[PDB]
Amino acid sequence: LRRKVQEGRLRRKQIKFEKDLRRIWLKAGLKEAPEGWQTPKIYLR
Amino acid sequence: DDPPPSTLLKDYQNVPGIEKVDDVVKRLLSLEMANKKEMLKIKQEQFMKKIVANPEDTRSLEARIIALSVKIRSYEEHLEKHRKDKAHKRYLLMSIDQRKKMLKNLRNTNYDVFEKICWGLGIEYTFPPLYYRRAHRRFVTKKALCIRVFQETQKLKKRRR
Amino acid sequence: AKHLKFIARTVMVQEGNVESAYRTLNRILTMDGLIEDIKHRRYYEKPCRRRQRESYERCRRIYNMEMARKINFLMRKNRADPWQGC
Amino acid sequence: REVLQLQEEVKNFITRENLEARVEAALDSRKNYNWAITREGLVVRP
Amino acid sequence: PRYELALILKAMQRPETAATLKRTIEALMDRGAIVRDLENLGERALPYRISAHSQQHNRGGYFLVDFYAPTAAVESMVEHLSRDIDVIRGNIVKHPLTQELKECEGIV
Amino acid sequence: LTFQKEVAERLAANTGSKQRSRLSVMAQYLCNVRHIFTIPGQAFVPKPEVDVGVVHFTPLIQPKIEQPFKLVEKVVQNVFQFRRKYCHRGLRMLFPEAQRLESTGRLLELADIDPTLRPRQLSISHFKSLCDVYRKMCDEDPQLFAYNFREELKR
RNA sequence: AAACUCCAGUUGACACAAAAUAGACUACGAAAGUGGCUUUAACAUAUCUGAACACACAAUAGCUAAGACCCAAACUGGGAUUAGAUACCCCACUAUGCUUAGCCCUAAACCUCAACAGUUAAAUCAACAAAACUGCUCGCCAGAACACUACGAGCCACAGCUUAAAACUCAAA
Ligand SMILES: NC(=O)c1ccc[n+]([C@@H]2O[C@H](COP(=O)([O-])OP(=O)(O)OC[C@H]3O[C@@H](n4cnc5c(N)ncnc54)[C@H](O)[C@@H]3O)[C@@H](O)[C@H]2O)c1
Ligand SMILES: [K+]
Ligand SMILES: [Mg+2]
Ligand SMILES: [Mg+2]
Ligand SMILES: [Mg+2]
Ligand SMILES: [Mg+2]
Ligand SMILES: [Mg+2]
Ligand SMILES: [Mg+2]
Ligand SMILES: [Mg+2]
Ligand SMILES: [Mg+2]
């Protein structure tokens, strides 16, 4: 059960990381992400 | 480059009449028939003659830097073959740090000798980083994205103006 | 195995005294440390226990020799009282 | 002094020219490295 | 540096021993060595039975070769001594005369 | 029933738990097992140096593996003999050496089991799949179920 | 009792295992560690201090790939045993102990004494331990338990490691 909780937490961490990254380029004025940018999954092997 | 194996030992290079001896004696008194430490001594002597103003003064900071650089080269040569020698890896890393400290002192005190040492030994002096912190995955990815976002912002501003 | 036989740990019998030869061989093996080695090799002694045992034995020997030296040094005074009464 | 000692010593070294003669001479020779010590510290050669 | 080769050769007749000694010294010279001397310690019973090249030996001829060689030669020479079928056992050591006889003042 | 605390925990251990072992699978593929409460050793008149757990077993209407008991026992024992290793290292010990490498691969492919799964990370459905495939292999090989690798190592 | 009797004794051949005696020595290495023989490389720094995180190492156990397997041996079987036997004894045999290339990063990892420099005069000095102190620097600590925990963060680690709280409670510990 701790595996399910832990993997859900890792998913939420990845979502938070993506949200912050999006916040940055949205505030900078870019409507979309940098050309060719793709957020890597750093919290999953 | 190493000294040629035919070169005489440091202790048998000024003996009078050393050039009037048999070829066998020359071989016996050459680097070919000795261990690596005599070759390192010859390297140190060559560097001292090429670099320092007074080659006899082994007490100066430049002489110490030359000696430690020769030792560092020896450790690197050892570790090229002995890749799992942790003790010698530690010795190499400590020696590099000590040479950096001596180079910093030399730069602060005598800039001309510092330049001469850096040129002669092929050393590229580098300034230390200001902050020591882990570059974990999140920070690396975030910094990459920030650099990129700055680049498209610059492109967009150039297009605007 | 590769050595010559009947040289190591070999004793000759004198005038048919087999018991004396056997006891001499036992003494030789004891003072050469072979008996204690054989008896200690029957079961494995852990390195920490081995080190503790050797340290204890060495310090026991040193302490015993010092005590014996002290007793022997103080033995000289143990004689008849020269000032009996006073 | 060391250089001169080596210079005089090399005259007796084994070379490709004198290999066979020296080999035979060694075969017809014996050298003994054994000696014993006494309780008094005196060397007793064989 | 200065090295000493302790050679235990098979108990052979004089011509074969001479040939083996010549071959060994020639290998030393081919590896860059300068041979100083060759001492024959004699033929004697081995301290123990030695098995070499699918042959058992109880006797052997003991020889000493003093020489000067580059440090890289030693390893190579060892390999050669492993292949010579007439060598029971060859060992290269640093020459004991090079080792310095440090003097002491006695028991403290 | 009362057990020692560790035995009760192992009987009622979930996947991934430090106490997941043979007893966990064997009890939980047939019963609903609940470790209700633990009694400390001080409460027993001659006080033991261990705690005591109370475990309730309720037999399941539908057992989670429809295979003979001894087959499941052998499979679970061979899976858990190397508890910290990959599961395939234990599974290969079910087959003779000659067909060890090939049979383990066939078993893992037919059962659809990730070889890198450790014994403590195997659910009862993974054991169901492995037991079914092992039953098929035993039916197709009459001498397989009686193989003991230790006896083969005796020779 | 089981087991073996392709068993046992002498003799000969014969390791990828482990290194009597020396060692009653107290050495080398930053620590961990290091005690069969030979050889080659080789043991940083001529101020000192200087990091949970930077850079390099860390016994034993444990995990990936390959290999070796004498002996030992968690587990797994069998023999023998009270009256719920011996967990313990006997036999057989695994992981593992070994080598190669990578992980993991923990110890009563302890001299339970932080590094450098200095003193032996003072009242020596709570106690015990290991005589009592001084200068200077870094690290750390401010009642117990909650807690070598939860959450957050980092990690080739995935119920693992490092950092590390709060609430409720008590007059103690
Ligand atoms: N944080 C730095 O990068 C940094 C840089 C220069 C000097 N220092 C000095 O190191 C001392 C420790 O500072 P802190 O308490 O804030 O660090 P800290 O211990 O609280 O750790 C926070 C960060 O500082 C780094 N750090 C820790 N000790 C350091 C050191 N001696 N040198 C360089 N980096 C270090 C760590 O890697 C970590 O990333 C201070 O005296 C500070 O002046 C720190
Ligand atoms: K201790
Ligand atoms: Mg420092
Ligand atoms: Mg800090
Ligand atoms: Mg480790
Ligand atoms: Mg291991
Ligand atoms: Mg094994
Ligand atoms: Mg410190
Ligand atoms: Mg508190
Ligand atoms: Mg924790």
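The numbering of chain F matches Swiss-Prot: 174-328, in order.
According to its header, the structure was obtained by electron microscopy, 2.5 Å.
Cβ coordinates come from backbone N, Cα and C, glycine included.
Quick look at what Swiss-Prot lists:
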MUTAGEN   F:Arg183 to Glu  Abolishes the interaction between 12S helix 45 and TFB1M; when associated with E-256 and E-257
MUTAGEN   F:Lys220 to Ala  Abolishes methyltransferase activity. Does not affect SAM-binding, DNA-binding nor transcription activator function
MUTAGEN   F:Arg256 to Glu  Abolishes the interaction between 12S helix 45 and TFB1M; when associated with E-183 and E-257
MUTAGEN   F:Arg257 to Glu  Abolishes the interaction between 12S helix 45 and TFB1M; when associated with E-183 and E-256
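Cα of F:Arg257 (mutagenesis position) to Cα of F:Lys220 (mutagenesis position): a distance of 34 Å. The distance from the Cα of F:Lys220 (mutagenesis position) to the Cα of F:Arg183 (mutagenesis position) comes to 23 Å. Counting other Cβ atoms within 10 Å of each Cβ, the lowest count among the mutagenesis positions F:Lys220, F:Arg256 belongs to F:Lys220. Here the mutagenesis positions are F:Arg183, F:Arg257, and the one with the most other Cβ atoms within 10 Å of its Cβ is F:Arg183. Secondary structure from DSSP puts F:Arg183 (mutagenesis position) in a helix.
Ligand 4 lies under 6 Å from the Cβ of none of the mutagenesis positions F:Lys220, F:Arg256, F:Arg257. Taking only the Cα positions, the spacing between F:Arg183 (mutagenesis position) and F:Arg256 (mutagenesis position) is 13 angstrom.
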